[PDB]
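Could you have a look at this structure, given as structure tokens, before my questions?
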Number of protein chains: 2
Amino acid sequence: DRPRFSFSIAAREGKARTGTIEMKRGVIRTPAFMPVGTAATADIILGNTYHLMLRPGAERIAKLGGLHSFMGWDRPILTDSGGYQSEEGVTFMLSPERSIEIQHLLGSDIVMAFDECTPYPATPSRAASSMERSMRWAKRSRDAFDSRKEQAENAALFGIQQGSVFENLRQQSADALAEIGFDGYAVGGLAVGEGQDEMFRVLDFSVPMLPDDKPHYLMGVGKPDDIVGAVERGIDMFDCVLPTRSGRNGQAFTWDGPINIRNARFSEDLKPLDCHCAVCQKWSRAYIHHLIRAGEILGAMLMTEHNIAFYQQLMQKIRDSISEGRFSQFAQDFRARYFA
Amino acid sequence: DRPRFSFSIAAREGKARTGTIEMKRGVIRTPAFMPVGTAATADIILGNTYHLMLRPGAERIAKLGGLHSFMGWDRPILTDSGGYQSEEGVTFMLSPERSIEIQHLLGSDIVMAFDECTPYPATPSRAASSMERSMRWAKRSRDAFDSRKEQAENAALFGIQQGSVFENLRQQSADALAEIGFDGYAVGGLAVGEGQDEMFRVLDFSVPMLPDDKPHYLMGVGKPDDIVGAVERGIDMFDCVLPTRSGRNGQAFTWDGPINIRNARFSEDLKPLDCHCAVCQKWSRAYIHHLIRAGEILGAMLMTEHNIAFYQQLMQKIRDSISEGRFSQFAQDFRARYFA
Ligand SMILES: [Zn+2]
Ligand SMILES: [Zn+2]
């Protein structure tokens, strides 16, 4: 039987790491991409806390046996805390205590502390006030989590760093989070419209502030090139709505960049979408083009499956190249071809 | 190597038959349900002639290698003739000759003659004039089909009976079609809003007019109970948009009748949709309810897969019970439970 939570780093290259998170429901290979569980029929999937508490409701999910039984997914599940107004929480009611209990009822394996994702841009004073409240909320999340024996003994809790783009606030947040103590640490408050250069700049000083021996989760990121750059800066875990969102709107990710398959230039293109996935085996660009142009749900479903599969192939190549000490070369080859 | 076209009846019960159509691309077990090929990832599928000639166009499909390569389906394909205004054809241009050539370019295995599907209701004089033109068009379809060696030697041609609800016109149409000679015979002009009692009434006298030793295809039908009743009256082949249409709109077919899965009574129902299909294995009514209510494409896709699978399980039970001489009992048990 695996432990509740064990992170081990198998290989490093510069700031990049590769390794495994062991949990009771399975092993997560890192760097990891964590897709939304409702995308299609990955070592871990995401549950949509905010949606689930509104429909059918966390208590109803609990009565139906929890998210694992509900979704037919017996491997780990991560839930966000739902925050993405007062010291107690937010009314719209949601608080650190209520957020933790909701995630408990859903049965998730990785529980996010309840935070306040600072808007961008933000003054230093606003970013500081928001970070300080998130740190008080992180301590309340820790305590609520620890009060529930089933949760404390079988789940894991991640703290979320805030502080906007300010190095001194990011440092203070990391210090507060480490002193409380969490199983993993998320870099929050990015992917809120800052642009890639700025995000990378903030990651450059922010990730080393976190405990090196714990997983680092960059919330909301991102495009394939965002992921490569963030692994280069020490991120271990990723979630992003892009692969599933893009699939509905006609956008496919390939090693040569994203393409819009609805474009007329693909109407007679017999090459597959890119790739090893089942879609790229049997289906041409031309046929997927046709399905999507015709409004057929099969088209969107095949596009979504390809995009999900592409992200996992990307993460596999990242893990292998770090393990083999050629990630720097991989990142360089990836960007030359992706932006060609 | 199989023949171009061979229909053999293995067992009969009353007017019902069960058997096989052998074609070069495979064997079709009858009675057969023929789903639209673009529904999901059946012994034969349907191509949408009218749509395909508009996008991307029949010549473009031919340049891409034909429908089999285009869709990744190496088994038989049936295409309708596109008719569903003058003696030459219809402008909107489509004629018996053009319809046959389009179906040739698409590469379909079973080719429908170009007909005029009489509107309902229709006076005897209108039904007669329309049937008479369809019979002239059927002879032109035969000749065009026979002029193309690749088509005549590798495909099959079905004639379509018309005549509305009038026994004397149905008889005249069957006579004209048999004298021309076709590989199979469709009963056309039903499922146009006549209601099940009327359709069954017309089938009662119309199907025995067709050659007994050739397959009988009831176009556009239908609901599961329509199919059972039409097999009881000697139909061998079916197509219907219902299983794929219903899946998008929340309707699932079950042995206890159709249900609308969006209905709140399914929000905590842990039973599967019905069934042996992959959906009914892993997925509860409650989770599919949730997916569809949330607008998730996965929900519609799972509903469509279930409906397609249900129709094929229905056809398998029909074939087995005819083969075992218990179809009359099956039909009775089916209706008692389906309408309970
Ligand atoms: Zn692919
Ligand atoms: Zn099923």
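Note that chain A is numbered according to Swiss-Prot, with residues 10-50, 64-106, 117-124, 134-315, 318-383 shown in order.
Structure determined by X-ray crystallography, 2.0 Å.
Note: Cβ is positioned from N, Cα and C throughout, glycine not excepted.
Under the heading active site, proton acceptor, Swiss-Prot lists A:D102. As annotated by Swiss-Prot, substrate binding site applies to A:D102, A:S103, A:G104, A:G105, A:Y106, A:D156, A:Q203, A:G230. One entry in Swiss-Prot concerns the mutagenesis experiment A:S103 to A. Its note says: Strongly reduces activity. Looking at Swiss-Prot, you'll find the mutagenesis A:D156 to A noted as follows: Abolishes catalytic activity. The annotation that Swiss-Prot gives for the mutagenesis experiment A:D280 to N reads: Abolishes catalytic activity. The active site, nucleophile annotation in Swiss-Prot covers A:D280 and is backed by sequence analysis. Summarising the annotation, Swiss-Prot assigns Zn(2+) binding site to A:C318, A:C320, A:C323, A:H349 and lists experimental evidence as the type of evidence.
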Do any of the binding-site residues A:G104, A:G105, A:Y106, A:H349 touch ligand 1, in the sense that the CB is under 6 Å from one of its atoms?
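Result: A:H349.
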Apart from A:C318, A:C320, A:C323, A:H349, which residues in this chain have a Cβ no more than 8 Å from the mean position of the Cβ atoms of those residues at the Zn(2+) site?
A:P313, A:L314, A:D315, A:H319, A:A321, A:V322, A:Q324, A:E348, A:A352, A:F353
Of the recorded positions A:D102, A:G105, A:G230, which one has its Cα closest to the Cα of A:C318 (Zn(2+) binding site)?
A:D102
Can you grab the distance between C-alpha atoms at A:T50 and A:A64 for me, in Å and as a whole number, given the 13 missing residues?
11
Going by Cα-Cα distance, which of the recorded positions (A:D156, A:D280, A:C320, A:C323, A:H349) sits nearest to A:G105 (substrate binding site)?
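With Cα distances computed to A:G105 (substrate binding site), the winner among A:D156, A:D280, A:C320, A:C323, A:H349 is A:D156.
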Could you state the whole-number distance in Å separating the C-alpha atoms of A:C323 (Zn(2+) binding site) and A:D280 (mutagenesis position)?
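Computed Cα spacing between A:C323 (Zn(2+) binding site) and A:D280 (mutagenesis position) is 23 Å.
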In angstrom units, rounded to an integer, how far apart are the Cα atoms of A:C320 (Zn(2+) binding site) and A:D280 (mutagenesis position)?
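With distance taken Cα to Cα, A:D280 (mutagenesis position) is 20 Å from A:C320 (Zn(2+) binding site).
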For the deposited coordinates, which leave 2 residues unmodelled after A:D315 and before A:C318, what is the C-alpha to C-alpha distance in angstrom?
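Computed span over the unmodelled residues is 5 Å.
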Other residues with Cβ within 8 Å of the Cβ centroid of A:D102, A:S103, A:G104, A:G105, A:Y106, A:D156, A:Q203, A:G230 at the substrate site?
A:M153, A:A154, A:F155, A:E157, A:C158, A:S175, A:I201, A:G229, A:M260
Using CB atoms and a 10 A radius, I'd like the single residue among the binding-site residues A:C318, A:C320, A:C323 with the highest neighbour count.
A:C323
With the substrate site defined by the record as A:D102, A:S103, A:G104, A:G105, A:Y106, A:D156, A:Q203, A:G230, how many Å span the farthest pair of C-alpha atoms?
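The widest Cα-Cα gap among those binding residues is 16 Å.
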Could you tell me which of these binding-site residues, A:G104, A:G105, A:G230, has the greatest number of Cβ atoms within 10 Å of its own Cβ?
A:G230
Across the 10 residues that the deposited model omits, what is the distance in Å between the Cα of A:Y106 and that of A:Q117?
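Roughly 13 Å, rounded to a whole number, separates the two Cα atoms.
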Looking at the recorded positions A:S103, A:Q203, which one has the fewest other Cβ atoms within 10 Å of its own Cβ?
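So among A:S103, A:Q203, the recorded positions given, the one with the fewest Cβ atoms within 10 Å is A:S103.
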